[PDB]
Amino acid sequence: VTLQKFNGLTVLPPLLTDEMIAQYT
Amino acid sequence: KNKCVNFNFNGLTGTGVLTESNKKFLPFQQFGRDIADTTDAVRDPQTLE
Ligand SMILES: *[C@@H]1O[C@H](CO)[C@@H](O[C@@H]2O[C@H](CO)[C@@H](O)[C@H](O)[C@H]2NC(C)=O)[C@H](O)[C@H]1NC(C)=O
């Protein structure tokens, strides 16, 4: 799986990080 | 440069930080646009930078 600030759009991070989700899984 | 300012370039107005670009334009081009059709680079009229 593969993947603007000038216009007031903000894409803030999730609460759980990917290294934390990795620990739950 | 390295401060944000109410800028204008040949009537291309905006507000933002100005800093030097690794991008090269062709000789006739004056400003650059991103994929969202929005301006993200401009040439200085007197220093062609
Ligand atoms: C506009 O005028 C400036 C001078 O104020 C020109 O810039 C000069 O360019 C020459 C040749 O490249 C340099 O030797 C000088 O050092 C430059 N002077 C300064 C202070 O920048 C500029 O070329 C002119 N623009 C046009 C389109 O003629």
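Chain A is numbered as in Swiss-Prot; the shown residues are, in order, 826-828, 853-874.
Determined via electron microscopy, 3.7 Å.
Using the three backbone atoms N, Cα and C, a Cβ is placed for every residue, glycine included.
According to DSSP, A:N856 (variant position) sits within a helical segment. Under natural variants, Swiss-Prot gives A:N856 to K with this note: In strain: Omicron/BA.1.
According to Swiss-Prot, the naturally occurring change A:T859 to N is described as follows: In strain: Lambda/C.37. Remark: A:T859 (variant position) has no non-local neighbours by Cβ distance under 8 Å and separation of at least 6 in sequence.
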